[PDB]
Amino acid sequence: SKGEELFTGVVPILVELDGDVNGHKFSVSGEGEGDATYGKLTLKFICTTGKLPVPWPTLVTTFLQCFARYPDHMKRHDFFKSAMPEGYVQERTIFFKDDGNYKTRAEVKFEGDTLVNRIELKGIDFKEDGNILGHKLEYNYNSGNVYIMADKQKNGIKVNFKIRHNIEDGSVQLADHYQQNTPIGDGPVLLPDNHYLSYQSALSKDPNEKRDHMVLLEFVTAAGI
């Protein structure tokens, strides 16, 4: 495909997010590389406005499916790569069980040769003393699958999944994700059969970085076909 060629090597990533969580304005910037060949993502984020009002783990999913590693036999299902270099719109609604919910809009594309992801995030209905606002979430993350199906009508895709965040007392916090992807151009794309993505992430810190931030490593491989 058209965009397949762009992911042949290691790609520079640039991430910019603007959010407001219950009137808690903030900004985050990340940089890192991408190696679609191994389904590898390596990023670092800094909350440029100070202290991040919410828990890092809550942004993980928000913070590049085009870096998925598609087995050769599944190449014809890669929608992300197909949408490039034009890019696509990734829209999201993330509901936290018994709490607020994030609404996301992001544009992912190429700028010159840097893969860019701009996000506008809006979050409301959070309990000030909730798990989120009250930062009860442990700095860790579990493995999982993201389910993918076509969106013929829309010439896009619909993805649905759930994340389970650990709470400091042993409990679990639910995050149900709703997701639509549409391509930015009027270009042709790849509409896939149903499959999913297998995710593995590890969060970490930068011993030397004083600023509020998050180092995130992630492996993603496509399956179910």
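Residue numbering for chain A follows Swiss-Prot; the residues present correspond to positions 2-64, 68-229, in that order.
Keep in mind that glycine also has a Cβ here, set from the backbone N, Cα and C atoms.
Copied from Swiss-Prot, the annotated features are:
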type: MUTAGEN; residues: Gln69 to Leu; note: In RSGFP4; increases fluorescence and shifts the major exitation peak to 489-490 nm; when associated with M-64 and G-65
type: MUTAGEN; residues: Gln69 to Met; note: In Citrinine; leads to excitation and emission peaks of 516 and 529 nm, respectively; when associated with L-68; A-72 and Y-203
type: MUTAGEN; residues: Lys79 to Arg; note: In Topaz; shifts the major emission and exitation peak up to 20 nm; when associated with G-65; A-72 and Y-203
type: MUTAGEN; residues: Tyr145 to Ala; note: In Cerulean; leads to improved quantum yield, a higher extinction coefficient and is 2.5-fold brighter than ECFP; when associated with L-64; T-65; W-66; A-72; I-146; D-148; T-153 and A-163
type: MUTAGEN; residues: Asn198 to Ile; note: In mut2.1; shifts fluorescence lifetime from 3.03 to 2.50 ns; when associated with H-145 and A-176
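Features as recorded by Swiss-Prot, highlighted on the structure.
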residue: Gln69; record: mutagenesis position; CB count, 10 Å: 23
residue: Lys79; record: mutagenesis position; CB count, 10 Å: 14
residue: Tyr145; record: mutagenesis position; CB count, 10 Å: 22
residue: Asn198; record: mutagenesis position; CB count, 10 Å: 12
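Considering only the mutagenesis positions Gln69, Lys79, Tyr145, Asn198 (mutagenesis position) has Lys79 as its nearest partner by CA-CA distance.
Here the Cα atom of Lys79 (mutagenesis position) is found 28 Å from that of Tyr145 (mutagenesis position).
The two recorded residues, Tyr145 (mutagenesis position) and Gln69 (mutagenesis position), show a Cα separation of 17 Å.
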